[PDB]
Amino acid sequence: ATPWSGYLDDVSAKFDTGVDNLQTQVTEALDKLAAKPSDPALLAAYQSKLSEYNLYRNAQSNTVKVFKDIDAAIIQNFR
Amino acid sequence: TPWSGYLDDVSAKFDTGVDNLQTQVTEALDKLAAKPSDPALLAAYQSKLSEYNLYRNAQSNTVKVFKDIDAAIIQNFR
Amino acid sequence: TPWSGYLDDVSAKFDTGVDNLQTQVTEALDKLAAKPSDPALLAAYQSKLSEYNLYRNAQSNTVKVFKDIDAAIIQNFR
Amino acid sequence: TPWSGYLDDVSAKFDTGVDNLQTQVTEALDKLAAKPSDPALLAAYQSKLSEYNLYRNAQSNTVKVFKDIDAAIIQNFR
Amino acid sequence: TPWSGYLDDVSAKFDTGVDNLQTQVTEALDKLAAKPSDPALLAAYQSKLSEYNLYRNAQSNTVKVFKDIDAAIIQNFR
Amino acid sequence: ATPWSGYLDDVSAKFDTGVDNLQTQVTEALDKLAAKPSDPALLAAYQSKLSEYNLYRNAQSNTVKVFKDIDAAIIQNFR
Amino acid sequence: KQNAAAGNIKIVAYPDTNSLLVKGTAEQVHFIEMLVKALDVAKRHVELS
Amino acid sequence: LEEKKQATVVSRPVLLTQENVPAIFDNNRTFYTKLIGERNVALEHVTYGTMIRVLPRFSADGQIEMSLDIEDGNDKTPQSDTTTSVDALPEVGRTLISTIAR
């Protein structure tokens, strides 16, 4: 059936389903810019997508780390 | 609910001590996920997540302390 | 194995409760090692490795606790 | 066969994933050093060096995490 | 023949199980000492030192557990 | 005769016999540089030597600490 | 003696001269010798194209 | 254009050892292409080198057995970019062998 998925997987995937298609949009913007690097409207378009992508990946991974640290501290008190 | 001990009571007193943080943090999570570049949403999330972290840590150490007191008394029945 | 004790059973409950994580981390590594610079692959691998860590850890603490619960009982047979 | 542990395997996955990077990154430098002012050479070398950097980083952090997962279990034998 | 008990048999199983690690560690150390700045030597030393550490830990933890099992039986002869 | 030395000392000393002359090279490089602190040929050399010295010391201390923890963890089981 | 145990034999390799040292009774030594010469043989050569 | 080229290289190291004693021989050497002038190209060069590691055994048949590691070749040199030296120093390969022979 569907592959198994924990709690951290879900907290991660809430971003991949929140930013609807940014992962495609960035590759489209790069394929258009590489065609003619000297178009102001293309450079202006690409700057925004690249910045948004950067921030998205940062917020995702920092949140996964924080939850992994809240869990390990409880698991340690079982002993 | 049907059966609960003293440790369960100590624990539950935090789960009701914080009224709604348990939902607020999941709510803010997806508000942010919809628009991860909004400063207001980021600032709103950072504090709710910090408060959730401290809530869980404070909850667990207390239950351990009480377990060690009770085990220490029970050891002397013999 | 043919013979399986109580601690064996409790250990095995985790191994059957996580459907195939033991495979998902192996093949996620196989994909990432092939292209260490793809952010989509790094972001996948971080999650699967963390989940594998919390699983292996809690399995062992639980078995330790159940051993001590009844090593303390068989001490009173005499 | 030669003796190798589990950390050795996890490590060698990367070396066999990056088929030839270890040589390419050297040859690129050898060429560049001959004429530092060629922009095409500079451009190539930048990308190669960056890939080698990320490869070594990921390789080390993963080994560390598996060392810790092992040590945690070993501790509970007693 | 040098007399060997049971504990020194269990202990020896690890020694012959890790065929050559004992020497691989010192070889890797002498290379690293010959050129500390080489990353290919560094990343090879990390895996061996970690394997060695884990090996020694598991070994002594097991010997101790067995000694406890035997002392608990000998206590019942009286 | 010679002073007594333990296993940790043999390990620490390996590095020092490995870097035959670095301890001197790092001094003389500094005195050349400080005599004329504006020659790029002296500066590029000193950058290298100082980096090598840093990595050397830093690797030596971490190795000694790991071997300490292995031994303290064995001795803890004698009792 | 003729009824000595098999577990008393000791074998020590001595590469300096490519030889073996064996400690036991006379009959044990004899049997060991026979086994040694039943084991070592000159390997064949193989060529692969 | 029509071009013909022929080349030949023979090399032979000798090492003295004792029965059952491991031994090693290791050598490296460089050669310079004398293409010459003041309005010259940079003087190109090639470097060749060899390992032997060995352990010998006497057999009563009057046969010698050796465990052998052999490594040989010349250093990969993209820097020798020149076309003008078609008289390149001869490109041998790089080779590793390990085996036992009697």
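All chain A residue numbers match Swiss-Prot; in order, they span 2-80.
Looking at the header, which is where the method is noted, we find electron microscopy, 3.3 Å.
Note that Cβ sites are derived from N, Cα and C of the backbone, with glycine treated the same way.
Here's what Swiss-Prot has on this protein:
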| type | residues | note |
| --- | --- | --- |
| MUTAGEN | A:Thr3 to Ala | Can only secrete early substrates such as InvJ/ScpT, PrgJ/SctI and PrgI/SctF. Can polymerize into filaments in vitro and in vivo, but the stability of the filaments is compromised |
| MUTAGEN | A:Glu53 to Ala | Exhibits constitutive secretion of substrates. Retains the ability to display SipD/SctA at the tip of the needle filament. Does not yield assembled filaments in vitro |
| MUTAGEN | A:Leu56 to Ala | Exhibits constitutive secretion of substrates. Does not display SipD/SctA at the tip of the needle filament. Is non-invasive. Can polymerize into filaments in vitro |
| MUTAGEN | A:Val67 to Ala | Shows a specific deficiency in the secretion of the translocase SipB/SctE. Shows fully assembled needle complexes. Is able to invade cultured epithelial cells |
| MUTAGEN | A:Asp70 to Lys | Can secrete only early substrates. Can assemble needle filaments in vitro, but shows a filament assembly defect in vivo. Can invade cultured epithelial cells |
| MUTAGEN | A:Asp70 to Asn | Cannot secrete the translocases SipB/SctE and SipC/SctB. Shows increased secretion of SptP. Retains the ability to assemble needle complexes, but is not able to invade cultured epithelial cells |
| MUTAGEN | A:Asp70 to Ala | Shows a specific deficiency in the secretion of the translocase SipB/SctE. Shows fully assembled needle complexes, but has a reduced number of needle filaments. Is drastically affected in its ability to enter into host cells |
| MUTAGEN | A:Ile75 to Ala | Shows a specific deficiency in the secretion of the translocase SipB/SctE. Shows fully assembled needle complexes, but has a reduced number of needle filaments. Is able to invade cultured epithelial cells |
| MUTAGEN | A:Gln77 to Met | Cannot secrete the translocases SipB/SctE and SipC/SctB. Retains the ability to assemble needle complexes, but is not able to invade cultured epithelial cells |
| MUTAGEN | A:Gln77 to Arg | Cannot secrete the translocases SipB/SctE and SipC/SctB. Shows increased secretion of SptP. Retains the ability to assemble needle complexes, but is not able to invade cultured epithelial cells |
| MUTAGEN | A:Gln77 to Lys | Shows a specific deficiency in the secretion of the translocase SipB/SctE. Retains the ability to assemble needle complexes, but is not able to invade cultured epithelial cells |
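Structural mapping of features recorded in Swiss-Prot.
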| residue | record | CB count, 10 Å |
| --- | --- | --- |
| A:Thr3 | mutagenesis position | 5 |
| A:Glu53 | mutagenesis position | 17 |
| A:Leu56 | mutagenesis position | 12 |
| A:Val67 | mutagenesis position | 15 |
| A:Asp70 | mutagenesis position | 11 |
| A:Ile75 | mutagenesis position | 16 |
| A:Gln77 | mutagenesis position | 14 |
Length of the line joining the Cα atoms of A:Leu56 (mutagenesis position) and A:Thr3 (mutagenesis position), in Å:
30
Select from the mutagenesis positions A:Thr3, A:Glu53, A:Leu56, A:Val67, A:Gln77: which have any Cβ-Cβ contact with chain B shorter than 8 Å?
A:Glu53, A:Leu56, A:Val67
Coarse DSSP state, helix versus strand versus coil, of A:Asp70 (mutagenesis position):
helix
Nearest by CA distance to A:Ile75 (mutagenesis position): which of the mutagenesis positions is it, out of A:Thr3, A:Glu53, A:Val67?
A:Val67
Cα-Cα, whole number of Å: A:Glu53 (mutagenesis position) versus A:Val67 (mutagenesis position)?
22
Cα separation, A:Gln77 (mutagenesis position) to A:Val67 (mutagenesis position) (Å, whole number):
16
In Å, rounded, how far does the Cα of A:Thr3 (mutagenesis position) sit from the Cα of A:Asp70 (mutagenesis position)?
28
